[PDB]
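Worksheet: the structure to be examined is printed underneath.
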Amino acid sequence: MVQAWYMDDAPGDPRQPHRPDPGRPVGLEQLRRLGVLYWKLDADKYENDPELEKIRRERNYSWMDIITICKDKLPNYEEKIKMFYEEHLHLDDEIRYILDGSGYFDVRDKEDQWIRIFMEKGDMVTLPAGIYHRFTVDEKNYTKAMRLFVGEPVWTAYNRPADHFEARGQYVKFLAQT
Ligand SMILES: [Fe+2]
């Protein structure tokens with residue numbers, strides 16, 4: 001089971017439950033078609049069960065680590081949180097696993113629709129590259145999740161807009177001509 005809302009027919013007001021009239025919850029299967037993948041494992045069962053590593057092999061993930069979010073335990077909160085706070089696009093994939101804490105991930109559909117997805121402990125989520133997304137969890141102001149990336153940590157130093165790069169940007173222009 002996955003927790004998410006189809007705000008496509010719901011009011012932008014965050015305070016509201018975003019329950020359309022009639023109301024309709026996100027379709028887990030619908031998102032999978034969108035290219036969204038999620039792993040259900042117990043953080044405690046993750047380390048005790050390298051099986052999660054097996055999933056990495058399928059997604060070609062050689063680098064993995066455990067990251068926790070906290071103002072006091074996460075120096076550089078303003079820039080770090082603001083950097084991923086804004087929605088951006090790029091040719092890189094997004095793999096996040098919530099070992100602990102509560103939060104939600106922002107995803108976009110090809111139909112130009114936005115869905116609010118809630119991330120729970122033990123629930124992992126993957127966002128295909130080339131799709132806009134926004135990660136937030138300020139509601140709890142304390143979330144612990146693992147991140148899986150391939151190659152050198154690009155996030156360490158990256159440009160907001162993916163198109164910013166001629167090679168990673170100019171290439172995108174070719175798609176427009178398609
Ligand atoms: Fe991203």
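We read in the header that solution NMR was used to get this structure.
Cβ from N, Cα, C; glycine included.
Record features, source Swiss-Prot:
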- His88, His90, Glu94, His133: Ni(2+) binding site (BINDING)
- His88, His90, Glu94, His133: Fe(2+) binding site (BINDING)
- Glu94 to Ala: Loss of aci-reductone dioxygenase activity (MUTAGEN)
Sorted by sequence, non-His88, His90, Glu94, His133 residues with Cβ within 8 Å of centre, Fe(2+): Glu87, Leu89, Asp92, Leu127, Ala129, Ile131, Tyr132, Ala162
Nonlocal neighbours by CB distance (under 8 Å) for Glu94 (mutagenesis position), same chain, sequence gap 6 or more: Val125, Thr126, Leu127, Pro128, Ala129, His133
Which of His88, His90, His133, the listed binding-site residues, has fewest other Cβ atoms within 10 Å: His88
